[PDB]
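Asks: The structure under discussion is supplied below as structure tokens; questions concerning it will follow.
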Amino acid sequence: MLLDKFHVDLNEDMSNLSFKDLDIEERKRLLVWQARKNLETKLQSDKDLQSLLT
Amino acid sequence: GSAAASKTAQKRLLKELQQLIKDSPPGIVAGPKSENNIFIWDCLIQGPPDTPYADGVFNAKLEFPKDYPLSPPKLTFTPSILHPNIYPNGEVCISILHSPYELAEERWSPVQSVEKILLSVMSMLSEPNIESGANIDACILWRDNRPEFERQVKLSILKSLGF
């Protein structure tokens, strides 16, 4: 699981960060965090996505 | 091979890293996994837009041979992802990663670069080539049952992000 692998906490907040300001390791953490947050939002409106989890 | 070859590879890989960071291609984060071994890189790539991979990010290991750039690196998605041009075990099978099935080009050569490899992988994710596919199950699903292909890819993305 990506959050476990890259040590991104479930409840972490990285809303203020830009990739340009971060080193490579922190860029990976930001990419994972943004992906998770973007899916959370999508999942709350997309029934087809919800269906995949049941 | 030779001590000289190893020296040249490390020098070249430093330049490759500098170029990649300088160019900063969107959706790609890659660099040496540890500070004392430039021959093994950890990569994280954002799935390309308007593909089943769009909402995902994908981890891969990029391993360079001791005689780089006379041999291509091996790139392995970890965990493996479903895609016509990725072996079931995660190993990426595209022209740029092979030395001179099924001809044409462009195959690996020392004038290629890591950035070019990573850009090719992104293009691959957007445009699968089933005619030279390494995962026939993925090939058939892509051709015949795109809805199911996409459902499997998207479920795997959801699971990878903790849903």
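The first residue you see is number 1, and the count goes up from there.
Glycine is treated like the rest: Cβ placed from N, Cα and C.
Quick paste of what Swiss-Prot says about this protein:
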MUTAGEN   B:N85 to A (Swiss-Prot position 81)  Impairs degradation of UBC7-substrates, but does not prevent protein degradation
MUTAGEN   B:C93 to A or S (Swiss-Prot position 89)  Prevents polyubiquitin chain attachment and protein degradation
ACT_SITE  B:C93  active site, glycyl thioester intermediate
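Mind running through what each feature is packed against?
Replies: The Cβ of B:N85 (mutagenesis position) lies under 8 Å from the Cβ of B:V92, B:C93, B:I94, B:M124, B:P128, B:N129, B:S132, B:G133, B:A134, B:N135, each of which sits 6+ residues away along the same chain.
Every protein chain shown contributes to the tally, and the Cβ of B:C93 (mutagenesis position) ends up with 19 other Cβ atoms within 10 Å.
Classification of B:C93 (mutagenesis position) by DSSP places it in coil, neither helical nor stranded.
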